2 protein chains.
Amino acid sequence: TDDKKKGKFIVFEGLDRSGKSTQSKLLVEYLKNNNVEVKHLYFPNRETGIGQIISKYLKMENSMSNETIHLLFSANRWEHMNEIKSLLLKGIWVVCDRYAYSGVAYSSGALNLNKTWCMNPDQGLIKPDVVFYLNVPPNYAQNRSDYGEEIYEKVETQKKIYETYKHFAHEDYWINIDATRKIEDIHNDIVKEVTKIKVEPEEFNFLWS
Amino acid sequence: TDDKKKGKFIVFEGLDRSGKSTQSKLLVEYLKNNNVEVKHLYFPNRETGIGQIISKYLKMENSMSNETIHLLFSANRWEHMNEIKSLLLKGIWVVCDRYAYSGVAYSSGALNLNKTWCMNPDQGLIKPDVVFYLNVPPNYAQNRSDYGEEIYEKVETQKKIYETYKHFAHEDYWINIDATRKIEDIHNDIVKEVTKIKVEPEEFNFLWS
Ligand SMILES: Nc1ncnc2c1ncn2[C@@H]1O[C@H](COP(=O)(O)OP(=O)(O)O)[C@@H](O)[C@H]1O
Ligand SMILES: Nc1ncnc2c1ncn2[C@@H]1O[C@H](COP(=O)(O)OP(=O)(O)O)[C@@H](O)[C@H]1O
Ligand SMILES: Nc1nc2c(ncn2[C@H]2C[C@H](O)[C@@H](COP(=O)(O)O)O2)c(=O)[nH]1
Ligand SMILES: Nc1nc2c(ncn2[C@H]2C[C@H](O)[C@@H](COP(=O)(O)O)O2)c(=O)[nH]1
Ligand code: NA
Ligand code: NA
Ligand code: NA
Ligand code: NA
């Protein structure tokens, strides 16, 4: 009856097209190489029933009130908690593009919802060991593949989101990484910060502690 | 640029198969007769994308974590706020089977979620003028048409839900109605309590004030 967290849980955050996927795949490949068992997840997961509606929303194929889409994103997060506990419990690590901090930055920055009201439903989600924030200025990524395809990918929106991410900018678990560099440079900083991680089984923590 | 609430907003609450639909249809028919324009709504609304998943959940055709289904119910509530404001603004009344109080009683009573965590996401929903609680004891309705068809319709669950409804039992807007009587008796009590309602345009209020 051991229910200690054995794996470590790592989150990449950032504006749209900031290299989250690139970096998280790199981190994953590096951990498989160094023999850590690891599982790559991401939010939103567009493949569930809730995910499908989220996806129609991001493509501007439907529309919905600000409150409804926020709660759907949060529900999509909650449908992964058993899977996430499961893995962590098994000592498999979890590397995830996006988490609840996306809730605040996007729902509070782009959709102007109250910050506290946005955080409430995500309260009690599993807390990660570290979040890497791939920091790029609001106008930086407008030229990368496909940008502007989904609803929030306009620089003026990216500005507000960028401003709203600051709400976590000075937290302990939060590591600003300059993502205006070469892929390999970003990657080594991440690997370096990952190596400074304690490997011991511990208790789970929960948002927003 | 008038944005006063003109209509009145009435909610029926109660355990499963307690006569909500019966009473709300009666109230509606009575208001059309006395020449009030009125719109009958209900939650969950199973016809939207979110509604469809809620519906699969109640039929036990899928399953999901407690947190996810709660947030879907709350999202389903939020997708009706524009429609509800719209009507109230126009002076059309709204009579509704079920609202956010169902969130507490069901999510907190049957699914054992924390009461405050359940209320948070519904905070900011339009507050109704009155809630009629069709009060029946937990074992009372087990013999009415079709009972036991959906997930919460087992007396042991109805017990907890019944206990959890008490959280509103002593509030101002909340009117206990003995629903163990004849349809016509229940109806006259409701009509009598409805006639004691002030007809004047006012400001909107919001949950959980
Ligand atoms: N550091 C970088 N330099 C140049 N191109 C990059 C860099 N990082 C990512 N890209 C490219 O920019 C686009 C966005 O990358 P991606 O990992 O999918 O971002 P995100 O997950 O944030 O949406 C992709 O085409 C990716 O190849
Ligand atoms: N007071 C009553 N006496 C006898 N039968 C009733 C009474 N009220 C409702 N019913 C019947 O019991 C069942 C549940 O009624 P309904 O209005 O659909 O409940 P609810 O909306 O709470 O699910 C229906 O068959 C209804 O006709
Ligand atoms: N409003 C809001 N948007 C979110 C939330 N989580 C993710 N998003 C947005 C961020 C991205 O613009 C978008 C698409 O995701 P992607 O390309 O995978 O990072 O979803 C959330 O919780 N709230
Ligand atoms: N857990 C939970 N259940 C709800 C909520 N709202 C409604 N329900 C349940 C109450 C009823 O059992 C069920 C079916 O609705 P109905 O027959 O229309 O009253 O939905 C909610 O917010 N949370
Ligand atoms: Na994106
Ligand atoms: Na991505
Ligand atoms: Na029911
Ligand atoms: Na009903």
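Heads up, chain A uses Swiss-Prot numbers, so what you see runs 2-210.
So this one's X-ray crystallography, 2.4 Å, going by the header.
Heads up, the Cβ atoms here are built off N, Cα and C, so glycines get one too.
Annotation source Swiss-Prot lists dGMP binding site at A:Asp17, A:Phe74, A:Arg78, A:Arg99, A:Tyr107, A:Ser108, A:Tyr153. Sequence-distant neighbours of A:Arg78 (dGMP binding site) (same chain, 6+ apart, CB under 8 A from its CB) are A:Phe44, A:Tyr100, A:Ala101, A:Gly104, A:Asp123, A:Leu126.
In the three-state DSSP scheme, A:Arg47 (dTMP binding site) is classed as coil. Swiss-Prot lists A:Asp17, A:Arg47, A:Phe74, A:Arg78, A:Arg99, A:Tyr107 with the feature dTMP binding site, giving experimental evidence as the kind of evidence.
The feature ATP binding site is assigned by Swiss-Prot to A:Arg18, A:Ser19, A:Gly20, A:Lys21, A:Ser22, A:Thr23, A:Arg182. Using a 10 Å radius centred on the Cβ of A:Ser22 (ATP binding site) and all shown protein chains, the other Cβ atoms total 14. For the recorded site, A:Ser22 (ATP binding site), the DSSP three-state label reads helix.
There are 16 other Cβ atoms within 10 Å of the Cβ belonging to A:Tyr43 (mutagenesis position). Mutagenesis annotation in Swiss-Prot: A:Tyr43 to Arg or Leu, described as No defect in catalytic activity; the structure shown retains the original residue.
For A:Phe74 (mutagenesis position), the same-chain residues 6+ apart in sequence whose C-beta sits under 8 angstroms from its C-beta are A:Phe44, A:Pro45, A:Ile55, A:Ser103, A:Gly104, A:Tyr107, A:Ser108. The mutagenesis experiment A:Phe74 to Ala is recorded by Swiss-Prot, whose note states: Loss of thymidylate and guanylate kinase activities.
Per Swiss-Prot, mutagenesis A:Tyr107 to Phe is noted as: 4 to 5-fold decrease in affinity for dTMP and dGMP. 6-fold decrease in catalytic efficiency with dTMP as substrate. 65-fold decrease in catalytic efficiency with dGMP as substrate. Summarising the environment of A:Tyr107 (mutagenesis position), the number of other Cβ atoms within 10 Å of its Cβ, over all protein chains shown, is 25.
A:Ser108 to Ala appears in Swiss-Prot as a mutagenesis experiment; the accompanying note says: No defect in thymidylate kinase activity. 1.3-fold reduction in affinity for dGMP.
Recorded in Swiss-Prot as a mutagenesis result, A:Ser108 to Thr carries the remark: No defect in thymidylate kinase activity. 2.1-fold reduction in affinity for dGMP. In the three-state DSSP reading, A:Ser108 (mutagenesis position) counts as helix. A:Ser108 (mutagenesis position): 24 other CB atoms within 10 A of its CB, across all protein chains.
Under mutagenesis, Swiss-Prot gives A:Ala111 to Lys with this note: 8-fold decrease in affinity for dTMP. 4-fold decrease in affinity for dGMP. 439-fold decrease in catalytic efficiency with dGMP as substrate.2000-fold decrease in catalytic efficiency with dGMP as substrate.
One mutagenesis experiment catalogued in Swiss-Prot, A:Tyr153 to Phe, is accompanied by this note: 2.5-fold reduction in affinity for dTMP. 2.6-fold reduction in affinity for dGMP. A:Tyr153 (mutagenesis position) carries neither a helix nor a strand DSSP state and counts as coil.
Put simply, of the recorded positions A:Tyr43, A:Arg47, A:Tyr153, the one whose Cα is nearest the Cα of A:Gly20 (ATP binding site) is A:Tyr43. Note: the CA-CA distance between A:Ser19 (ATP binding site) and A:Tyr43 (mutagenesis position) rounds to 15 Å. With respect to ligand 5, the recorded positions A:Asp17, A:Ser19, A:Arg47, A:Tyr107 contribute A:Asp17 as residues with a C-beta closer than 6 angstroms to one of its atoms, given in sequence order.
You'll find the Cα of A:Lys21 (ATP binding site) roughly 8 Å from the Cα of A:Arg99 (dGMP binding site).
Counting only the Cα atoms, the space from A:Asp17 (dGMP binding site) to A:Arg47 (dTMP binding site) is about 16 angstrom. Residue density at A:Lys21 (ATP binding site): 22 other Cβ atoms are found within 10 A of its Cβ, drawing on all protein chains shown. Most other Cβ atoms within 10 A: among the binding-site residues A:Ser19, A:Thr23, that distinction falls to A:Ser19.
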